[PDB]
Amino acid sequence: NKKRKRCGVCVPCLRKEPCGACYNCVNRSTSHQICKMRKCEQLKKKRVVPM
DNA sequence: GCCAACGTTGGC
DNA sequence: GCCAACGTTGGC
Ligand SMILES: [Zn+2]
Ligand SMILES: [Zn+2]
């Protein structure tokens, strides 16, 4: 399998804008990570199978 | 080829 | 167990 996709239906997924104040917003360049308020609740769970 | 952002690792 | 850094890659 490949990388998982956002679920689109949890609160973080339904969020319209980045929060602007978390570690990932402030350091967008070094982290490569989505805003911590936008991270999908499903994707915070570790994979059922590796790649 | 770019870019948003997942997967994995490892330092704490 | 948490979380930042890096390499990566799906979609464009
Ligand atoms: Zn944020
Ligand atoms: Zn979600």
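Throughout, chain A uses Swiss-Prot numbering, with the displayed residues spanning 59-109 in order.
Method reported for this entry: X-ray crystallography, 2.0 Å.
Note that Cβ sites are derived from N, Cα and C of the backbone, with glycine treated the same way.
These come from Swiss-Prot:
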{"type": "MUTAGEN", "residues": "A:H90 to R", "note": "Increased binding affinity for CpT dsDNA"}
{"type": "MUTAGEN", "residues": "A:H90 to A", "note": "Abolishes binding to target DNA. No effect on nuclear location and on enzyme activity"}
**Request:** Within 10 Å of the Cβ of A:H90 (mutagenesis position), how many other Cβ atoms can you find? Include all protein chains, please.
**Result:** 8
**Asked** Where does A:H90 (mutagenesis position) sit by DSSP, helix, strand or coil?
**Response** coil
